[PDB]
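Below: the structure, in structure tokens.
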Amino acid sequence: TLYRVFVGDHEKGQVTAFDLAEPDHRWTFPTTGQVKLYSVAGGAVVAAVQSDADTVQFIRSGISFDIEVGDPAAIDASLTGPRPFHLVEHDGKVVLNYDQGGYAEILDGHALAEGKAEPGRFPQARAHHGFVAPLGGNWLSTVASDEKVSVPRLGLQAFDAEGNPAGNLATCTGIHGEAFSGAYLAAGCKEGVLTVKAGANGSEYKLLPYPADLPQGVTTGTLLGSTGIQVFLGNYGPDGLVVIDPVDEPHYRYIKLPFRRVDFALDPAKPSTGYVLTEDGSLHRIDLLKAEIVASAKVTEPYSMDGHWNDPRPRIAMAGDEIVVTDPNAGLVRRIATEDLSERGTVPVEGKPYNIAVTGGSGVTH
Amino acid sequence: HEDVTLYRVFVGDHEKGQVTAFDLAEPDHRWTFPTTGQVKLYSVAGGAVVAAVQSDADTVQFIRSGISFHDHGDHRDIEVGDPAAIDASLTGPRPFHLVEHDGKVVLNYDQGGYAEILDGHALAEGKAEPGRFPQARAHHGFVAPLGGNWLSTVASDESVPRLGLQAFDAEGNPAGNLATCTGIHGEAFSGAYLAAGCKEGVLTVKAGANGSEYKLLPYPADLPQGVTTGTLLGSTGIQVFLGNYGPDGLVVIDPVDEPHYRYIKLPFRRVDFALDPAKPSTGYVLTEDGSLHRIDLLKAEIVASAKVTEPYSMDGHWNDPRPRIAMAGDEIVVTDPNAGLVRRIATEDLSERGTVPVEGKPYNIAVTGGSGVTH
Amino acid sequence: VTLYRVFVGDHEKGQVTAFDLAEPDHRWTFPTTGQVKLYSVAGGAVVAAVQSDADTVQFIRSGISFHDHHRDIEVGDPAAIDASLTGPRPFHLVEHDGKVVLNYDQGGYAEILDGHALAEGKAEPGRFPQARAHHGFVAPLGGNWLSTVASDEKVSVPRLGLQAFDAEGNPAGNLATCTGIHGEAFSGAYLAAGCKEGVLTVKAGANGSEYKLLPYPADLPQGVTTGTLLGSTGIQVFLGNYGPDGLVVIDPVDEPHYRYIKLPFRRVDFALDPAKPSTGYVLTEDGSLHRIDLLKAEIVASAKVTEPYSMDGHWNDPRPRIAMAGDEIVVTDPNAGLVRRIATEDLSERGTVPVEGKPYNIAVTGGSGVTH
Amino acid sequence: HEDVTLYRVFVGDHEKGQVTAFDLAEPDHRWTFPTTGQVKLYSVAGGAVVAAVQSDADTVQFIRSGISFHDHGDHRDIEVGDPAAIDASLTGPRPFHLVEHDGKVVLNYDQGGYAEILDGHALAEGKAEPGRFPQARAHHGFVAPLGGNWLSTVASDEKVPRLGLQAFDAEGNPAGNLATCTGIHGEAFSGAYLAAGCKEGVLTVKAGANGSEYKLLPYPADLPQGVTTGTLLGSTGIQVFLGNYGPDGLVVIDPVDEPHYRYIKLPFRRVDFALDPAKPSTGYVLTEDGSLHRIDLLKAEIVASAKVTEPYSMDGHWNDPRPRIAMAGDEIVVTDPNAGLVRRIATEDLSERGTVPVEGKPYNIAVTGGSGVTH
Ligand SMILES: [Zn+2]
Ligand SMILES: [Zn+2]
Ligand SMILES: [Zn+2]
Ligand SMILES: [Zn+2]
Ligand SMILES: [Zn+2]
Ligand SMILES: [Zn+2]
Ligand SMILES: [Zn+2]
Ligand SMILES: [Zn+2]
């Protein structure tokens, strides 16, 4: 097996890649600005969205799945536009929201994997901080209000390729955050969590309103979907999580955090578990079956969640039986064992390592 | 539709039986309430009620804020009217420490051997008739609601020495064994925990399935010797306590994991402190040189300081006229008794945004209000 | 029980008089090789009597000891320690981190004693080597030994500054400039020392000694320096002289680092009040004692306690010396043959203690504790 | 007929009484001048003279530039020779702020209770003969020529608060009423206006037929509270001032039209700033992280940034060794005390075009010269 870690800097436009098992096998790729990294097209491509720099660039991992392995390589075709931000990949498509452009860009995943980045433009009625998700042959876009001044958002709506409605608007006030699991897309709302099921008889919309038992005045705005069981992990305020079952009641099981959340991830190698890093520097194992934190260990120094959302703070990603955690002030990436959260080693990375993504896995060569 | 923010500050005098209230952002909107004697002030019932404990004068009076928040509600409604006295007192021998939790306000009568229980919601609707909680003996203690029980301090048989803490029923019948906490003093809630200061360390109790779960956190041998934690604050945002440790120290207390204590050495002796609920990884401590310091609770260190008053030496009596601080959103309000004013300090950078004149020697302070929605 | 025991040296004879403050007829006399400068050491269990002119350092057991099990006090008669140190011109004494360190001005080394061993009656020193003999000091800090360092001028020895060493004199970092370095004290996290350029501060750091010079502000009187420092034990602040007729309250952390106090006459002696750490006391050459508010950096009360003792002439002429004993200041009065007791509360004279000779240097041991 | 450009930079040491001069484009053409103490440098008399005010050393000395320009109908001719000390010096108790206007150079003696008035032309021909302007009381102030009057700051009596600004004749006889400007500090000219910083806002004055015309620009309520403008630059292009507003803010101040204020939040605290006379509305500000930022004065925003020095925290005393900046045509020159150099930064793109080594810890800076004609 081969995991290749891709680490961004907090300030410089730079992506560092290294083989997890031999960090001396390393590469550097230049970018226009600060990167937020996404493993896409099955891990054959890393997308480096640079919101502040109106740019999106791509890097070949280049691990393709049998597994074929070569050195990573930049894709020179890039993308430019006004504040690309949220990236959604589903049904073989990568979709990029341009927050200050009022449109999204649709890329074919296979085409990216062969080094081509020629997008089709999806029009939106108004520019805003949104996303566009492929589902059931439609493009499900967030929809802003026409009310003037940060743009208020009304909900989610299915559209065709030309940006004409393919279904009615589903109310989801302030819609934010999205994930897929099983047959379901989920998105965070002021009223609860909106689910859409790609079903045999078409798309099924159902809002799951927040139960009265949940803390008041706070919402789910960030979602992860398990790849193994049909369940979502969402935040619920800065100091809580909800395990969300989209099918049966009760839809929500709340988990109280003792410090505020810095980042989290679900373990694709152990689909009934995830990890959450909190501002005291502790990484916690989440048992999705029990809906509780079941183990913790301090892995970084504290990083207060007070201040600005994009300040330098640790980011996490999964790589096999390890969690990789960037530590910007320490200039390094820490490797934590999923088995018992022991520290297996560190990897020096120059500068302030910030965002992170992982590609690869286990395969056959013959 | 407007988000409305409105903080109303309540200031007691060091000598006069007087509470001054004013709108923080509009200090000419102000009111004065007479009291029997020197007040110690507490915001209770979500800020709908200010309790004015007057220990030396054996009474507690209440003032309606009257800023109240109500859940419509996909959100929070704010209702604003003039403050107004509640005519109904509580009366007794030297009430002192006040505890609010699980919707109850509880007052300890140091010279009476009982505490009085008031319902928070009933106070906010203007009623102050308490239910009595009997104690085996009079002492300087407290009674805290927890897990359906009443956790009271307990005196010895011999200032009255105190043995520890114990869970009781409403009639004062024991609901569990005494938890040793010698000289028990100071208390606060954070996350799942009640904490109280002891001679041996800090006692924690959490509501458990078989009742309250007690655990003593012993003071490490590293800590300066001969001094203890006797005053505690609990964060409402994260699960952590801040206590003093001697006159010139603080401890950040983690109730869960080791290390339970992280010591912060203050450069001058402590006058007052407060935690910032709007920025829960931070607090503020005022020291006797007149400096206000921002506390990083996560790293347990002082991270910024500025001189905000003239010095107020900690030599002399604990109740001499000295500043008191309270939080009001993105400001700390600091009373300055000798100057006749309350100072407004920005939490962002510790700059002084302005001052508010208050007659006399403004002493104790409490804050009501916040942010909400109208219609 | 509270018990303060005063130790008074003579200006000429090698003699220390000890007496219980509350009953001065409970007294003892100890001979010494020569004129003493007295230091309360090992928490008050031991008095060190440095005799610079006589190449000797002798010790006297207090003997008041506190067994911080609140705190227990044990009281017995004071007693000489028979083991003494001898060497060329011992002078400045520093106590910190359980170590008492003596600088031999004409020996080019210092002697390190363990405070605990002294309190149990043993005086076996270790030798700290220096590059060159000079009037300096050696201070423990963060596992290192911060020694003053002389120049190679020829040949009073000019001094370059302060430098960290290990116990054998191997350098642990570069020398920090502090020209004519003189005076030292600890308060809070800081060591401070006086320089021509200002006051050098040093903190124990993760990677070793962390130096920071505070240069004298231009608003301060010119041509004069801080050469004598006291450090508070209850707050983090230093009191230094600044010239013969000024004081500076020194904040090692924030600006302003210096706050000047003009004295009405030149300074004879000063001390900080450990029982009231925001206050100190300064005696001026007119014979007045002044209370210093360290927080406000000002004199807040004055009273005449002795006849004048001009600061003209030699620095070691017979002059009053002061020390704290609970709620009193004790003031030697060499010409009157007395120790005067001054109440800190209101600076009135609570009494006198007649002593043989010309009482000069003074130190206080004891305090308050519990008995059973 | 030849267009010649030649800038001559003058740099003071932070410690030594020393001014270094060098031709910007050929730094090996350089000169050194001794002074009594630490200098603050001012280009005066069209750049023919550098004034070296030494506040701590109770001295002011002058250096002939000596690059001078001479009007020539269509254009200016440039005259170039070596610089040279002016032998006449001035002494007095703490000379500090210097104002030049209407051909007069005026120096405020902070601890003397007067200012000295010098004629620019006499200075340019090498004479330092001051005229006396008396003040009611010594203070940290300034005296500005305007409309035939002398506008002096005015202190209180007491025993120092400053009350405002007042117009006088040359004898110190009041020519108008006191204009309130509490704590008045900082001044600049732009167009018809003198401006000065106040606790209440920014005071502006224009020369009118009935004497000085005052109008205070009160700080808008939207601005951060409790902080002030105390340092002002006057634009030669649009008619606007650039002031600080707190340690980490700027305001573009329009004395004629609303909005009178446009606020700029700096990412770190301000070290120094300057306006670019080659452009109608561009300035430069150096912040404590070592970044130089280009300010668009009409949009009131930072439009470009680059790191130019190591960090120099604004913690500590204002007069500690820190970079200072000045304009030289299409470059900014930045002193770098720790690096021992002056850095040349291109205004077009903020790149480092070169450095010039200077002895010691280069601190304050002034620039003389420019573009002119030779025949
Ligand atoms: Zn195969
Ligand atoms: Zn977002
Ligand atoms: Zn509502
Ligand atoms: Zn109490
Ligand atoms: Zn005992
Ligand atoms: Zn000496
Ligand atoms: Zn010409
Ligand atoms: Zn000034």
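The residues of chain B that appear here are 28-185, 192-408 by Swiss-Prot count, in order.
Each residue, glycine too, has its Cβ placed from N, Cα and C.
The Cβ of B:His99 (mutagenesis position) has 9 other Cβ atoms within 10 Å, all protein chains considered. As a published mutagenesis entry, B:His99 to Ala appears in Swiss-Prot alongside the note: Loss of zinc binding to site 2 and loss of zinc transfer to AztC; when associated with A-102, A-104 and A-408.
Counting every protein chain shown, the number of other Cβ atoms lying within 10 Å of the Cβ of B:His102 (mutagenesis position) is 12. According to Swiss-Prot, the feature Zn(2+) 2 binding site maps to B:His99, B:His102, B:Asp104, B:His408.
Among the mutagenesis experiments that Swiss-Prot reports, B:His102 to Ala is described with the note: Loss of zinc binding to site 2 and loss of zinc transfer to AztC; when associated with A-99, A-104 and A-408.
Under DSSP, B:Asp104 (mutagenesis position) is assigned to a strand (E or B) in the three-state scheme. Annotation for B:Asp104 (mutagenesis position): same-chain Cβ neighbours under 8 Å, separated by at least 6 residues, are B:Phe96, B:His97, B:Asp98, B:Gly405, B:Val406, B:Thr407, B:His408. One mutagenesis experiment named in Swiss-Prot is B:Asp104 to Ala, and its note says Loss of zinc binding to site 2 and loss of zinc transfer to AztC; when associated with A-99, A-102 and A-408.
Counting every protein chain shown, the number of other Cβ atoms lying within 10 Å of the Cβ of B:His124 (mutagenesis position) is 21. The annotation that Swiss-Prot gives for the mutagenesis experiment B:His124 to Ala reads: Loss of zinc binding to site 1 and no effect on zinc transfer to AztC; when associated with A-167 and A-218.
The feature Zn(2+) 1 binding site is assigned by Swiss-Prot to B:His124, B:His167, B:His218. Non-local neighbourhood of B:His218 (mutagenesis position): B:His167, B:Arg195, B:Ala229, B:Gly230, B:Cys231, B:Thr261, B:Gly263, B:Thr264, each in the same chain, at least six residues away, with C-beta under 8 Å from its C-beta. When secondary structure is read from DSSP and collapsed to three states, B:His218 (mutagenesis position) falls in the strand class.
Classification of B:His167 (mutagenesis position) by DSSP places it in coil, neither helical nor stranded. In the structure as shown, the Cβ atom of B:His167 (mutagenesis position) sits within 10 Å of 19 other Cβ atoms. Looking at Swiss-Prot, you'll find the mutagenesis B:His167 to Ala noted as follows: Loss of zinc binding to site 1 and no effect on zinc transfer to AztC; when associated with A-124 and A-218.
Under its mutagenesis entries, Swiss-Prot includes B:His218 to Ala with the note: Loss of zinc binding to site 1 and no effect on zinc transfer to AztC; when associated with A-124 and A-167.
In Swiss-Prot, a mutagenesis experiment is listed as B:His408 to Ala, annotated with the note Loss of zinc binding to site 2 and loss of zinc transfer to AztC; when associated with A-99, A-102 and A-104.
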Straight-line CA separation, B:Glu185 and B:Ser192, 6 intervening residues not modelled, Å: 10
Rounded inter-Cα distance in Å - B:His102 (mutagenesis position), B:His124 (mutagenesis position): 33
B:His124 (mutagenesis position) and B:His99 (mutagenesis position), distance between Cα atoms, whole Å: 34
Around the Cβ of B:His408 (mutagenesis position), the count of other Cβ atoms that are within 10 Å: 6
Output field, Zn(2+) 1 shell: CB within 8 Å of site CB centroid, site B:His124, B:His167, B:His218 dropped: B:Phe123, B:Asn135, B:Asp137, B:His166, B:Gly168, B:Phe169, B:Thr180, B:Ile217, B:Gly219
Filtered B:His99, B:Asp104, B:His124, B:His167, B:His218, B:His408 - mutagenesis positions with C-beta under 8 A from chain A: none
Where B:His124 (mutagenesis position) sits in the secondary structure, as DSSP reduces it to three classes: strand
Filtered mutagenesis positions, from B:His99, B:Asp104, B:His218, whose Cβ is under 6 Å from an atom of ligand 3: B:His99, B:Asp104
Where B:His408 (mutagenesis position) falls in three-state DSSP terms: coil
